[PDB]
Amino acid sequence: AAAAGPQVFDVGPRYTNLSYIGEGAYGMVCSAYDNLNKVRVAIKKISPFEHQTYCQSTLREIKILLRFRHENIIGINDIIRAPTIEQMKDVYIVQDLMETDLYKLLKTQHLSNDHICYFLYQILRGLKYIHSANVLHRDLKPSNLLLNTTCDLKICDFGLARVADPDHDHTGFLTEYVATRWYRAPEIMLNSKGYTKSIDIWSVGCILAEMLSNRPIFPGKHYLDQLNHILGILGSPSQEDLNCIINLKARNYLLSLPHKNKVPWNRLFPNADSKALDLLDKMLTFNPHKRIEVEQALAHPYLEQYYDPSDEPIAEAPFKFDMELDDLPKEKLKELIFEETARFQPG
Ligand SMILES: [Mg+2]
């Protein structure tokens, strides 16, 4: 009994006065007035129950976001659903209302170096917590970074997040992958399933570049073009880095390419702070084993104004899934979603 651009947005009497914000992957996002806490909030309507992939993403995000507690990671304030599994068609996730996201901001606004530095700090601060829980976000990009009017930044969208599993990271050349193309590390196309923390650091490096110029640094038009873009800037990998790739097919593909020299960062970003470019270089390192880790990045001179490891908290314990969600049907995932959201029922 409350409508927005039809569909139904029925968020009990607690939340009223809706306004469209945008379209999520599984439904509408609206702002609403929270009559209890007397502030406006964001509410995401999720109708995932007709697809198993949607159910997986929904369950991951709920389980992770309820477990995590950090200033730079969006929290779940409330979840609204029907009182029984039979009656539950949609789920509504309530969060703090953020003003915008970095994707929307970068369309029209140039960032000062101070804004770049602070936003990077907050990304990495949140990421340290996520990594400390042994979790990989796996889809870091501007539209998954929420911003408010006072420049607070919160990472959102944990629908592709997994527990880190470096021992099972290896795969064949040109193995298909799910997360957003432009932000994919080179090894994803070569030999990696994206089960190590280094894949997130690559994504942050792409985000830093994009903050510096207001355009994606590696805008590949398709799967293999993405690697072409990356190599066009970094240049040909060294022999040492090629020897680290044991995958014959991936190694021979790289050996087949003409030599390319590195494009210097200060040619690409002539107005950028030199320390920012030095950190960028270390995040956008081809060899994932040599790539900077989150705690080192925080300690980099670029971020010296903000660095304080005692104020960069970690998770109280590693995160673990009870069961593997990929092997679970539509219906069992619905069941788990119901149980995970039970704490918010008057009940
Ligand atoms: Mg998103």
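Chain A uses Swiss-Prot numbers throughout; the residues present, in order, are 4-9, 15-355.
Every residue gets a Cβ built from N, Cα and C, even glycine.
Feature annotations, reproduced from Swiss-Prot:
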type	residues	note
ACT_SITE	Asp147	active site, proton acceptor
BINDING	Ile29, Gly30, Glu31, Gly32, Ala33, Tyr34, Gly35, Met36, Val37, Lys52	ATP binding site
MUTAGEN	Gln117 to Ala	Reduced affinity for DCC. Strongly reduced affinity for DCC; when associated with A-123
MUTAGEN	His123 to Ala	Reduced affinity for DCC. Strongly reduced affinity for DCC; when associated with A-117
MUTAGEN	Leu155 to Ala	Reduced affinity for DCC
Open item on the list: For each of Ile29, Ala33, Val37, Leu155, count the other CB atoms within 10 A of its CB; which of these recorded positions has the top count?
Closed with: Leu155
Task: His123 (mutagenesis position): tally of other CB atoms within 10 A of its CB - done: 15
Task: Between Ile29 (ATP binding site) and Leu155 (mutagenesis position), the C-alpha gap once rounded to whole angstrom - done: 14
Open item on the list: Among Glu31, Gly35, the binding-site residues in question, whose Cβ has the most other Cβ atoms within 10 Å in this structure?
Closed with: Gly35
Task: Listed in sequence order, residues with CB under 8 A of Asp147 (active site, proton acceptor) and six or more positions away - done: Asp165, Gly167, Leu168, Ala169, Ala187, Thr188, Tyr191, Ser211
- [ ] Note down the number of other Cβ atoms within 10 Å of the Cβ of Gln117 (mutagenesis position), including every protein chain shown.
- [x] 12
Task: Cα-Cα distance linking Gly35 (ATP binding site) and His123 (mutagenesis position), given in Å to the nearest integer - done: 31
